[PDB]
Amino acid sequence: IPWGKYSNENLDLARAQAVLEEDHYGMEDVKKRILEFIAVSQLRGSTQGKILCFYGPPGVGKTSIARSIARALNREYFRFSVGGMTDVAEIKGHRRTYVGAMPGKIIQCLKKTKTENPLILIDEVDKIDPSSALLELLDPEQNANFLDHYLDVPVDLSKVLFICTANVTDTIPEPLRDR
Amino acid sequence: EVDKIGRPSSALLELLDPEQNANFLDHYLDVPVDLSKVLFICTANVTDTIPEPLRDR
Amino acid sequence: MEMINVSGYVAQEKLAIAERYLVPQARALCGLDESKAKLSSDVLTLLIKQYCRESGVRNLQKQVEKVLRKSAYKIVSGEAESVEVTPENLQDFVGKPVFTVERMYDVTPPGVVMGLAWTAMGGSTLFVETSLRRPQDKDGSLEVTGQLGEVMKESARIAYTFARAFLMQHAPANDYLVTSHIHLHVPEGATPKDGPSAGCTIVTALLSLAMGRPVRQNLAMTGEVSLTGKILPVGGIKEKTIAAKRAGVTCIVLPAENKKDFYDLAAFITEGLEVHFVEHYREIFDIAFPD
Amino acid sequence: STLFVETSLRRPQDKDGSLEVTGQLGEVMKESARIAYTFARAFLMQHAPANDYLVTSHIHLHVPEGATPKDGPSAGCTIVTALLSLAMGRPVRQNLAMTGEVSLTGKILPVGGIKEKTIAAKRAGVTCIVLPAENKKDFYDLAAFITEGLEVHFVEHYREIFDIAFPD
């Protein structure tokens, strides 16, 4: 896992607008919302805060918007599926004493991505206790020290920009909708 | 009878993924085997009960 | 458990909450400050009156957040160094006004009389519409529509019977309600509504249709009606009065037994209403039709 | 999606009239149909007192695609327009599409799903669309390339819809 390796994010509105214009046609409302979010992050000095949730009909390709955002912000992209998940161990990994133990998909994201600040798309969050473990990930009050069952040591995920998509705004988890 | 598997579904997901089966690790051998060259065919009676993580693979 | 009520807010209370809490919190979320992101008081008044319609301030918070997000985008993009929002440029930050009128009816024709309702979403107002179904010249009839519940349908039947009995003695020559086919409706037909509090409103609507004379233009009435005409107390009048003030009425009719619950309201809420308390429906008749 | 409203007599015109409603309509849509029938009766009585078509004749009202259930008061003004056109024998504007609830006194109320209805109308070759005045914010939030070709009309009362749909 890349201890302390950071890719310098770019929060310029001109670059982000250009990037969203090259690889996305139409949907000017979503582009406006993304530009407003990037401006808010630039004023704040960080991209933390409310988690962006792209919701809409199935088959709209909301993954492309997240890919474009990752490309614009100079943040490495990663794909994180949670549809139909019931076991927390997918998020947090198996215990090291288990036979054939494997850490959580977050550690896999860190290893494959090779930086501490990727863009992680939690897609289909409305089809997700599995819900309780995800609050521990998206809450900045405890995000700074993520503990998994495999490595059994805390890892700092403060700078990770979590993004999610869903098929309907009536997501089956209630506490997640507030964030 | 892929539609009747109980959730083993994790094992099938690990087995069928082309990027994951290239170093398929077994509990007995403790060494990975490159199952990337094999050819999987599945069979079900109905598509209603097949697990969702399988329907995109 | 102990029942503690948290009532809704009037326009003044919503403005006072917004100016002191909603704008400062949204500015902090957006990373701005009062020096370069100023939201004038008149903008909040317009937002409350036209872009939101609720007892709470949950929609107003979203509107303020949208306005300040747009202001932050404008500031960072270099379009303007400092942003202030004014009524003549509000449409640059938010779309067209969602609610262009405070009430469904400006002046009420004879067939409709204004009423108030209480639901889980807070206080609100409804208009009981009534009109003929057949031309005048056998028994009459009353058709009710609007997803009315069983209790409210029974209340409508009781109201129709009492209106018939009232006209049998107040004006024997007026055979309107006993020989004409009448259809009654409550707008917003997609919303299921129930409760016996609409009784006197239905009686007033039927009597106004039968006499062909409109009710007082800014009069709202609530209260369950009995078969003899006695008005019975109804609950949730705090939210009803808050909504009536929101709707801009100046006269209100309440059951006499509810006098103990109306004065629990703060002074600044009830100061603008010509409040009337009634024991029997004949007082409601004398109030709605003064001449 | 686009839907049509169809009306026809059940008896020769030659007692109270009656309306028969079919088409797997929901309870809310049937209530809207009853309200529309009453309002059409009143409007035809006030506009054309000599025309007793609606109050005397028996009318069957249908909405095609019967296999699909239908619900919602969005067909309020549409049913009134169909009934009045049947009563006067006057066809409506041959490319007009309308939506929106109708009150018992004729006031038009806002309805949801403006974007989908507008897209369906544009795809169906519609050139003039009638919307409730309270839906103006929803309509003008749409992009220019969706609604550039529509002769849009915004109304508050059905009396304006009558003049829009029945010129001359």
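We're sticking with Swiss-Prot numbering for chain D, so the shown stretch reads 776-789, 796-949, in order.
So how was this one determined? The header says electron microscopy, 3.2 Å.
The backbone N, Cα and C atoms fix where each Cβ goes, and this holds for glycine too.
Within 10 Å of the C-beta atom of D:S855 (mutagenesis position) sit 23 other C-beta atoms, taking all shown protein chains into account. Secondary structure at D:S855 (mutagenesis position), as computed by DSSP, is helix. Here Swiss-Prot notes a mutagenesis experiment, D:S855 to A, with the remark: Lacks both ATPase and protease activity, but retains DNA binding activity.
Residues annotated as active site in Swiss-Prot, with sequence analysis given as evidence: D:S855 (among others).
Experimental mutagenesis is annotated in Swiss-Prot for D:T880 to V, with the remark: Enhances the basal, but not the stimulated ATPase activity. Just so you know, the Cβ of D:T880 (mutagenesis position) picks up 23 other Cβ atoms within 10 Å once every protein chain is counted.
Listed in Swiss-Prot is the mutagenesis experiment D:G893 to A, annotated as follows: Has low basal, but normal stimulated ATPase activity, and retains peptidase activity. Shown in sequence order, D:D919 are the residues of the chain, 6+ apart in sequence, with a C-beta less than 8 angstroms from the C-beta of D:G893 (mutagenesis position).
Mapped onto three states, the DSSP output places D:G893 (mutagenesis position) in coil. The note that Swiss-Prot attaches to the published mutagenesis D:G893 to P is: Has normal basal, but low stimulated ATPase activity, and abolishes peptidase activity.
Close to D:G894 (mutagenesis position) in the fold, though at least 6 residues off in sequence, lie D:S855, each with a CB less than 8 Å from its CB. Recorded in Swiss-Prot as a mutagenesis result, D:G894 to P carries the remark: Enhances the basal, but not the stimulated ATPase activity, and abolishes peptidase activity.
One mutagenesis experiment catalogued in Swiss-Prot, D:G894 to A or S, is accompanied by this note: Enhances the basal, but not the stimulated ATPase activity, and retains peptidase activity.
According to Swiss-Prot, the feature active site maps to D:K898 (among others), an assignment based on sequence analysis. Of all Cβ atoms in the shown protein chains, 23 besides its own fall within 10 Å of the Cβ of D:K898 (active site). In three-state terms derived from DSSP, D:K898 (active site) belongs to a helical segment.
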Provide, as an integer number of angstrom, the distance between the C-alpha atoms of D:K898 (active site) and D:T880 (mutagenesis position).
9
Are there recorded positions in D:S855, D:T880, D:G893, D:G894, D:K898 whose CB lies under 8 Å from a CB of chain C, and which ones?
none
